[PDB]
Structure formats: structure tokens, C-alpha cells
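Beneath this line is the structure, given in C-alpha cells, with notes to follow.
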Amino acid sequence: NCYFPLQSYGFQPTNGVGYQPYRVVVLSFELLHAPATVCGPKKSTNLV
Amino acid sequence: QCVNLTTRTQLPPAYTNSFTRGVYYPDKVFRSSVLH
Ligand SMILES: *[C@@H]1O[C@H](CO)[C@@H](O[C@@H]2O[C@H](CO)[C@@H](O)[C@H](O)[C@H]2NC(C)=O)[C@H](O)[C@H]1NC(C)=O
């Protein structure tokens, strides 16, 4: 009852949906609580 | 490379009074004339 803590995944192309593998990305970002560095594709305009 | 310079006298904890230090700007925003 002492175990190597970490396991393989059984990923065969015969796996059913949901037992099949998925690639995952999580996008994390804070908003408006500093100066900023990544932005959406919008044209600026002059200062009025 | 590194070496254990273990010639070190086993001095006790030493202490001083941190009267009013370690205050820091709590968030990345501007404020003025206000008790926040
Ligand atoms: C400096 O001295 C310390 C002991 O005060 C050394 O620590 C030992 O290091 C070995 C491996 O090299 C461990 O097997 C021992 O368990 C350690 N001792 C203790 C009490 O735990 C240290 O390696 C020395 N380092 C050098 C650069 O000489």
C-alpha cells in the first residue's frame, strides 16, 4: 500500500467520446487594474 | 563550486522596533487628499 503517485492516460483511437483526449488552453488575464499590454483589434483616434 | 564557511558564532535572535514601516501602495491606481 505504497504507490508511485502519478499515472499514464489510456489514449487509444478506439476510446469512446469523453474517454477520448482533449487539448485544453486556459486564458487568464486581469482587467483595468494596471497599465496594459494586450488589446483587441480596434483603431485609435486623435485626442479631443 | 561552493563551500560551507561554518565558522559562525551561534548568536541569539536580535531585535528592533519597526515603528511605522512596510506600508506599500495597495493597488495600481491613483488617489489624492483622501483617507482610504
Ligand atoms: C558543509 O557541512 C555540512 C554539515 O554541517 C555538510 O552537510 C552534509 O552533507 C552530506 C552530503 O554531502 C549529507 O549526507 C549530510 O546529511 C549533511 N550533514 C548533515 C548534518 O545533515 C555539507 O555537505 C558541507 N558542504 C561542503 C561544501 O563542504
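Throughout, chain A uses Swiss-Prot numbering, with the displayed residues spanning 487-534 in order.
Using N, Cα and C of the backbone, Cβ positions are placed for all residues, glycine too.
According to Swiss-Prot, the protein carries these features:
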type    : residues    : note
VARIANT : A:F490 to S : In strain: Lambda/C.37, Omicron/BQ.1.1, Omicron/XBB.1.5, Omicron/EG.5.1
MUTAGEN : A:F490 to L : Increased resistance to neutralizing antibodies and human covalescent sera neutralization
VARIANT : A:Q493 to R : In strain: Omicron/BA.1, Omicron/BA.2, Omicron/BA.2.12.1
MUTAGEN : A:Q493 to Y : Reduced host ACE2-binding affinity in vitro
MUTAGEN : A:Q493 to N : Reduced host ACE2-binding affinity in vitro
VARIANT : A:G496 to S : In strain: Omicron/BA.1
VARIANT : A:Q498 to R : In strain: Omicron/BA.1, Omicron/BA.2, Omicron/BA.2.12.1, Omicron/BA.2.75, Omicron/BA.4, Omicron/BA.5, Omicron/BQ.1.1, Omicron/XBB.1.5, Omicron/EG.5.1
VARIANT : A:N501 to Y : In strain: Alpha/B.1.1.7, Beta/B.1.351, Gamma/P.1, Theta/P.3, Mu/B.1.621, 19B/501Y, Omicron/BA.1, Omicron/BA.2, Omicron/BA.2.12.1, Omicron/BA.2.75, Omicron/BA.4, Omicron/BA.5, Omicron/BQ.1.1, Omicron/XBB.1.5, Omicron/EG.5.1; May enhance affinity to human ACE2 receptor
MUTAGEN : A:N501 to T : Reduced host ACE2-binding affinity in vitro
VARIANT : A:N501 to T : In strain: 19B/501T
MUTAGEN : A:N501 to Y : Increased binding affinity to human ACE2
VARIANT : A:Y505 to H : In strain: Omicron/BA.1, Omicron/BA.2, Omicron/BA.2.12.1, Omicron/BA.2.75, Omicron/BA.4, Omicron/BA.5, Omicron/BQ.1.1, Omicron/XBB.1.5, Omicron/EG.5.1
MUTAGEN : A:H519 to P : Increased resistance to human covalescent sera neutralization
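What Swiss-Prot annotates, mapped onto the structure for a quick look.
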| residue | record | CB count, 10 Å |
| --- | --- | --- |
| A:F490 | variant position | 5 |
| A:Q493 | variant position | 7 |
| A:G496 | variant position | 8 |
| A:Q498 | variant position | 8 |
| A:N501 | variant position | 12 |
| A:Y505 | variant position | 11 |
| A:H519 | mutagenesis position | 9 |
Go through the variant positions A:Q493, A:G496, A:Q498 for me and flag any whose C-beta is under 8 angstroms from a C-beta on chain B.
-> none
Nearest to A:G496 (variant position) in three-dimensional space, by Cα, is which of the recorded positions A:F490, A:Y505, A:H519?
-> A:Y505
